[PDB]
Amino acid sequence: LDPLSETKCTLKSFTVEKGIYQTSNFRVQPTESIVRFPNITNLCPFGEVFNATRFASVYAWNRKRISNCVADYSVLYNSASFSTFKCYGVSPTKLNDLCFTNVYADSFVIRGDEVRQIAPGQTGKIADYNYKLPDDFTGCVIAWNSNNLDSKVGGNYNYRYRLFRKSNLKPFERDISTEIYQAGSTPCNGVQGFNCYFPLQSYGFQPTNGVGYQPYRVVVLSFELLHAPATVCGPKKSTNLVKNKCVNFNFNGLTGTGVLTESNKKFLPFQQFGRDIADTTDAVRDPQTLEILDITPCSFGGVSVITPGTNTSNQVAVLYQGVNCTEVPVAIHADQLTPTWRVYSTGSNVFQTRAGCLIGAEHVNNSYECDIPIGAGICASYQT
Amino acid sequence: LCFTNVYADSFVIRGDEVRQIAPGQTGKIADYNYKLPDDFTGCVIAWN
Amino acid sequence: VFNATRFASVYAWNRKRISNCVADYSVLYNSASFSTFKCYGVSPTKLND
Amino acid sequence: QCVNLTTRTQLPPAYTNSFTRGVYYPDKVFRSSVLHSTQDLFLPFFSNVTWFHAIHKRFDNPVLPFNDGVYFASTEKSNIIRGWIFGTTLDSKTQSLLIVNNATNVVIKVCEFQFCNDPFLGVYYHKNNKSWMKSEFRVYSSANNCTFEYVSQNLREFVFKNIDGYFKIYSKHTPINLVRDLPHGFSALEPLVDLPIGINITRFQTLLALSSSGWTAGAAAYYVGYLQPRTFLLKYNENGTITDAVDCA
Amino acid sequence: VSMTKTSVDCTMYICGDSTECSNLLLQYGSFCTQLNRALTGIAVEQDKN
Amino acid sequence: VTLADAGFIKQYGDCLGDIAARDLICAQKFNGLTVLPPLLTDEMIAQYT
Amino acid sequence: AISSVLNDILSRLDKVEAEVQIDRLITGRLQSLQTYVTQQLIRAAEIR
Amino acid sequence: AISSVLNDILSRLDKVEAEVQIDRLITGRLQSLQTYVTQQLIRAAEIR
Ligand SMILES: *[C@@H]1O[C@H](CO)[C@@H](O[C@@H]2O[C@H](CO)[C@@H](O[C@H]3O[C@H](CO)[C@@H](O)[C@H](O)[C@@H]3O)[C@H](O)[C@H]2NC(C)=O)[C@H](O)[C@H]1NC(C)=O
Ligand SMILES: *[C@@H]1O[C@H](CO)[C@@H](O[C@@H]2O[C@H](CO)[C@@H](O[C@H]3O[C@H](CO)[C@@H](O)[C@H](O)[C@@H]3O)[C@H](O)[C@H]2NC(C)=O)[C@H](O)[C@H]1NC(C)=O
Ligand SMILES: *[C@@H]1O[C@H](CO)[C@@H](O[C@@H]2O[C@H](CO)[C@@H](O[C@H]3O[C@H](CO)[C@@H](O)[C@H](O)[C@@H]3O)[C@H](O)[C@H]2NC(C)=O)[C@H](O)[C@H]1NC(C)=O
Ligand SMILES: *[C@@H]1O[C@H](CO)[C@@H](O[C@@H]2O[C@H](CO)[C@@H](O)[C@H](O)[C@H]2NC(C)=O)[C@H](O)[C@H]1NC(C)=O
Ligand SMILES: *[C@@H]1O[C@H](CO)[C@@H](O[C@@H]2O[C@H](CO)[C@@H](O)[C@H](O)[C@H]2NC(C)=O)[C@H](O)[C@H]1NC(C)=O
Ligand SMILES: *[C@@H]1O[C@H](CO)[C@@H](O)[C@H](O)[C@H]1NC(C)=O
Ligand SMILES: *[C@@H]1O[C@H](CO)[C@@H](O)[C@H](O)[C@H]1NC(C)=O
Ligand SMILES: *[C@@H]1O[C@H](CO)[C@@H](O)[C@H](O)[C@H]1NC(C)=O
Ligand SMILES: *[C@@H]1O[C@H](CO)[C@@H](O)[C@H](O)[C@H]1NC(C)=O
Ligand SMILES: *[C@@H]1O[C@H](CO)[C@@H](O)[C@H](O)[C@H]1NC(C)=O
Ligand SMILES: *[C@@H]1O[C@H](CO)[C@@H](O)[C@H](O)[C@H]1NC(C)=O
Ligand SMILES: *[C@@H]1O[C@H](CO)[C@@H](O)[C@H](O)[C@H]1NC(C)=O
Ligand SMILES: *[C@@H]1O[C@H](CO)[C@@H](O)[C@H](O)[C@H]1NC(C)=O
């Protein structure tokens, strides 16, 4: 309702004694979003990724790279055909709002029961000996039954994997190695022997197989983000850049709130973010046109309320600490001030102190004892 | 436990869509036919 | 278990309790006679630990 | 063509002091008037950079290791460093990276190559025209399985790092008035380019300018040193670029 | 004789400009108040000193 | 003595201009850590003294 | 947490799963402030 | 955590659920050190 009732709410008493009190900081809220992405209009090749004529054998898992295109990932989330669409870097409903630096698609087929091994940091012979995501994987895993498209009556034995490996191979590696394994200690020079194995074995994908012994098409879609220039984005539309106004910006999925301004920072042809000492974003290069924008947070500060105490009066005065009085007219209900009251802001008596802008209190040359300490030599009191 | 008020909500689904009837999930029916809240307080039951 | 002179018929398949003792593959697996040694739930090297 | 230019003296390895070089921008973030600490593959300061010559007699082009990451530089005139080969055991059983800068363009090409044993690019030495031209190329005999393609339209220094499928090339140019060594006073190598080539690498070589044998090239020297995982502290000036750097080891 | 007076807002420091974070921070109750109170307690003492 | 300010008129004039990118006092203030002025200014401490 | 930038969590995860990361950041930042306010209260006793 | 012996946790359980068992020990032990350091500062104020 007013700064006095906000102090009563802050103090949990319906009486407030004579003094000065902190309360909630103020800030000015953003009047619009702004969206900024590097305009590109060609769709990403997800039909090529999912509608392949044939998929890899998983020990040879096919690796595709994507760039410079638009991805409406929600189309793929909507396609009810997917028996699993499990996502780690993001919730899948977010994907349309994000931009990525690089996008890699890993593709093969497997028995639908081993889809659990595809999840990051798991174990089991596939996850162990031929394909695995790192601890800090950032993407989605997708799976679907392919019995109709990919079974042969006696089995498409074409789809094989690996039963043997000298050591658990590194994350995101592939191994073509056809070398005979030496499960017993004898050096099995040549192509065969007792205790020696051809290192790969295959699925008899007969159509009569049990659900998940059936052939399942698998893709992992994956990406890295928020440290380098984006090349892929969702379908959202860029909007007019503005300076010297509070805006809920998004540049390349780098969302935030602030006042955009023309940067004097001379970024070389390669960089795209500035970051302040607090590891937090403070400049960005515009993706539509190559200039640098400085980004400052919108105006804010501590409110402190000065009171002669409710026994004496329900008049208060307000200090906006650290604030020059010329920003208090900019604290107007054009946007919702977080302290929602705003009746002192009408002014006629506004005073600038070293501590911040003081409002509601008549400045006078007649000095007195420091009755309520505002700060920096200024005090206040209740008088005719 | 005694309940302050009780509602049986009832309908039919495809078995693949059971996940949608987890408290948080999304996709079609959870999108625009039948939504559970993020703080759903109750129990569910389904049979073929 | 293996060195025994006369086995059962399959129709009469015997079964032993192996308990309170140490069970190596270290001899067993490495005896070159075993034309088959096929393990389903574990790999042959991980039986000892 | 593809031919064994075996006309040379064979010599032992040789070293010089690296001083304070092989620093680079650790990620594509701008920063100014600040001190920042990072853990990355970098060149150990004052370590032994290996030192190599092209003379008349002595064309020092062996096939070095390329483990972890590498720093390369040359003291130059007439632009005799024409490119590099980077690869595994090299026998066409893997992909490998070629880069060259011929008179018209830079080429970057990635195939499972069958490169020549002692490659070069060859140039007519003021033959009647009062000018020089590239006529000869003895670099490979095959390139079937290819997987990436590009072509474009004094001390030179470079960093090559090949991590999680990305071959990152950094660079710098300077003029020189110092007779033969790496200078005091230093700079960070700006990120010239990144190619997403995905390949394993084990080994590398450099491609120089040059009746099948008996040849001459300008007096030049090059320097090779290896990146090591180490912690560094760096400052950015008010213009927002690296101007001092220290290793925590 | 003194040290610099300081205030630190829990809400801006922890949850800065996220509404739903500020709805999460509420679950810890009056800690967000205790930090401001304690800092105000030091700040007043500097003038007393 | 050298100092991280006494709150001297941080009117976003510096904090919003080319400064804000190269000053810990703007990173402090922007993270909700706020230095406050003393009750008594050094002109008044000088007069008591 | 997957990231330290509060807004990068809210622009990568949904309302029901993001709360697990945010609780984290709330835990460690609150531990940070109690560390600071204890350290400052101790100094305040020395300065007094 | 199921054990305070660290080698139990890293041997018996997988990398991504043992990480969850480990953050319990980091968090409890770090609070323990912070309790000792706070207590030592408060003491050292009385010794001063
Ligand atoms: C693999 O290629 C498929 C064939 O192009 C493609 O699936 C097809 O997508 C179109 C829309 O792009 C759908 O066409 C029409 O279907 C219904 C008919 O009632 C309409 O309501 C729609 O509005 C639409 O006009 C097809 O139904 C659909 N066909 C199949 C067999 O799924 C896929 O998108 C590609 N695969 C993936 C996973 O993206
Ligand atoms: C069945 O019982 C057999 C009798 O104990 C046993 O045969 C013995 O097997 C071991 C190897 O495991 C051989 O050990 C010797 O091998 C060579 C011989 O030159 C040396 O290098 C060694 O140091 C060691 O002396 C024995 O020679 C062999 N004895 C006979 C009579 O064949 C089988 O291993 C048992 N098998 C099972 C499955 O129980
Ligand atoms: C990379 O180059 C490779 C060599 O040129 C090439 O591999 C070759 O592929 C053919 C099939 O097109 C194989 O031919 C054999 O196929 C089966 C294999 O068991 C045999 O039954 C046949 O009789 C026939 O001999 C070659 O054996 C194979 N070469 C080698 C050394 O493995 C790859 O296809 C190339 N890769 C790409 C992406 O182009
Ligand atoms: C409060 O803000 C205003 C606007 O920036 C300040 O006014 C400027 O003051 C400087 C210094 O005296 C002058 O050079 C400018 O010409 C003034 N500009 C305008 C538009 O009037 C004001 O002085 C600030 N308060 C303080 C204490 O600096
Ligand atoms: C270059 O000289 C080398 C020997 O120094 C030749 O390499 C041999 O080539 C044959 C096949 O022609 C192989 O069977 C040998 O094993 C190779 N030996 C070595 C040490 O590599 C090579 O043929 C010569 N090439 C040219 C173009 O003359
Ligand atoms: C955005 O569109 C304009 C007009 O065609 C173009 O000048 C600009 O370069 C585009 N943005 C990008 C990233 O190319
Ligand atoms: C204000 O305080 C005085 C002293 O306790 C008391 O006499 C007076 O009644 C109080 N005011 C009200 C409205 O009660
Ligand atoms: C205070 O004195 C100044 C001059 O020093 C004058 O501008 C101002 O009007 C005076 N105000 C009062 C209320 O005396
Ligand atoms: C550099 O190489 C020389 C041998 O030429 C060796 O004596 C010296 O110790 C080496 N220094 C370092 C730091 O490796
Ligand atoms: C790269 O090739 C070498 C030489 O054959 C080999 O030892 C190494 O394991 C390979 N590394 C990778 C990452 O494939
Ligand atoms: C530069 O390299 C490419 C590929 O080898 C070649 O086609 C082109 O002709 C070369 N330029 C010259 C001047 O030889
Ligand atoms: C002189 O230059 C031309 C190209 O302009 C070239 O064809 C000719 O071979 C050159 N002369 C010699 C001796 O190579
Ligand atoms: C740094 O900026 C100033 C002002 O533009 C300029 O004089 C100086 O030459 C610049 N140096 C570099 C390396 O940018």
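So for chain A, numbering is Swiss-Prot's, and the shown residues are 293-676, in order.
Per the header of the entry, the method used was electron microscopy, 3.7 Å.
Each Cβ is built from the backbone N, Cα and C atoms, and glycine gets one as well.
Listed in sequence order, the residues of the same chain lying 6 or more apart from A:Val483 (mutagenesis position) and placing their CB within less than 8 Å of its CB are A:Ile472. Classification of A:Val483 (mutagenesis position) by DSSP places it in coil, neither helical nor stranded. According to Swiss-Prot, the mutagenesis experiment A:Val483 to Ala carries this note: Increased resistance to neutralizing antibodies.
A mutagenesis experiment is reported in Swiss-Prot for this position, A:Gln493 to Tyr, and the note states: Reduced host ACE2-binding affinity in vitro. Long-range Cβ neighbours of A:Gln493 (mutagenesis position) (same chain, at least 6 residues apart, Cβ-Cβ under 8 Å): A:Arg452, A:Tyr453, A:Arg454, A:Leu455.
Recorded in Swiss-Prot as a mutagenesis result, A:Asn501 to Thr carries the remark: Reduced host ACE2-binding affinity in vitro. The Cβ neighbour count for A:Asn501 (mutagenesis position), using a 10 Å radius and every protein chain shown, is 17. Under DSSP, A:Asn501 (mutagenesis position) is assigned to coil, being neither helix nor strand in the three-state scheme.
Quoted from Swiss-Prot, the note attached to the mutagenesis of A:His519 to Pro states: Increased resistance to human covalescent sera neutralization. For A:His519 (mutagenesis position), the number of other Cβ atoms no farther than 10 Å from its own Cβ, over all displayed protein chains, is 11.
Summarising the environment of A:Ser673 (mutagenesis position), the number of other Cβ atoms within 10 Å of its Cβ, over all protein chains shown, is 13. Record note (Swiss-Prot) on the mutagenesis of A:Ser673 to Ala: No effect on O-glycosylation by host GALNT1.
For A:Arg346 (variant position), other Cβ atoms within 10 Å of its Cβ number 12. Quoting Swiss-Prot on the natural variant A:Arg346 to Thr: In strain: Omicron/BQ.1.1, Omicron/XBB.1.5, Omicron/EG.5.1.
According to Swiss-Prot, the natural variant A:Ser371 to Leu carries the annotation: In strain: Omicron/BA.1. Listed in sequence order, the same-chain residues six or more apart from A:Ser371 (variant position) with CB atoms under 8 A from its CB number zero; the list is none. Reduced to three states, the DSSP call for A:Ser371 (variant position) is coil.
Annotation for A:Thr376 (variant position): same-chain Cβ neighbours under 8 Å, separated by at least 6 residues, are A:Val407, A:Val433, A:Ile434, A:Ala435, A:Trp436. Record note (Swiss-Prot), natural variant A:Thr376 to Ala: In strain: Omicron/BA.2, Omicron/BA.2.12.1, Omicron/BA.4, Omicron/BA.5, Omicron/BQ.1.1, Omicron/XBB.1.5, Omicron/EG.5.1. The unchanged residue is displayed.
Among the natural variants in Swiss-Prot is A:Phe456 to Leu, noted as: In strain: Omicron/EG.5.1. Classification of A:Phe456 (variant position) by DSSP places it in coil, neither helical nor stranded.
For the natural variant A:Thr478 to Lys, Swiss-Prot gives this note: In strain: Delta/B.1.617.2, Omicron/BA.1, Omicron/BA.2, Omicron/BA.2.12.1, Omicron/BA.2.75, Omicron/BA.4, Omicron/BA.5, Omicron/BQ.1.1, Omicron/XBB.1.5, Omicron/EG.5.1. The structure shown keeps the original residue. A:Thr478 (variant position) is surrounded by 13 other CB atoms, counting those within 10 A of its CB over all protein chains shown.
The annotation that Swiss-Prot gives for the naturally occurring variant A:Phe486 to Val reads: In strain: Omicron/BA.4, Omicron/BA.5, Omicron/BQ.1.1. Of all Cβ atoms in the shown protein chains, 11 besides its own fall within 10 Å of the Cβ of A:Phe486 (variant position).
Listed in Swiss-Prot as a natural variant, A:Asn501 to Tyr is described as follows: In strain: Alpha/B.1.1.7, Beta/B.1.351, Gamma/P.1, Theta/P.3, Mu/B.1.621, 19B/501Y, Omicron/BA.1, Omicron/BA.2, Omicron/BA.2.12.1, Omicron/BA.2.75, Omicron/BA.4, Omicron/BA.5, Omicron/BQ.1.1, Omicron/XBB.1.5, Omicron/EG.5.1; May enhance affinity to human ACE2 receptor.
While the structure shown retains the original residue, Swiss-Prot records the natural variant A:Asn501 to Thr with this note: In strain: 19B/501T.
Under a cutoff of 8 A between CB atoms, and with a sequence separation of 6+ in the same chain, the neighbours of A:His655 (variant position) are A:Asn641, A:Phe643. The secondary structure of A:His655 (variant position), as reduced to three states from DSSP, is coil rather than helix or strand. While the structure shown retains the original residue, Swiss-Prot records the natural variant A:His655 to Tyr with this note: In strain: Gamma/P.1, 19B/501T, 19B/501Y, Omicron/BA.1, Omicron/BA.2, Omicron/BA.2.12.1, Omicron/BA.2.75, Omicron/BA.4, Omicron/BA.5, Omicron/BQ.1.1, Omicron/XBB.1.5, Omicron/EG.5.1.
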Worksheet entry | Alpha-carbon spacing, A:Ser673 (mutagenesis position) to A:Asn501 (mutagenesis position), which is rounded to whole Å | 89
Response to the item:
Of A:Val483, A:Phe486, A:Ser673, the recorded positions near chain C (CB under 8 A) are A:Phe486
Worksheet item: Within 10 Å of the Cβ of A:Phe456 (variant position), how many other Cβ atoms can be counted across all chains shown?
Response: 19
Worksheet entry | Closest of A:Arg346, A:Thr478, A:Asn501, A:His519 to A:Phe456 (variant position), Cα positions, recorded positions only | A:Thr478
Fill in: Close recorded positions near A:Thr478 (variant position), where close means Cα within 10 Å, chosen from A:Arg346, A:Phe486, A:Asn501, A:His519
A:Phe486
Worksheet item: Just the number: how many Å between the Cα atoms of A:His519 (mutagenesis position) and A:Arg346 (variant position)?
Response: 35
Fill in: Where the C-beta lies under 6 angstroms from ligand 1, the matching recorded positions among A:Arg346, A:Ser371, A:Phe486, A:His655, A:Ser673
A:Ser371
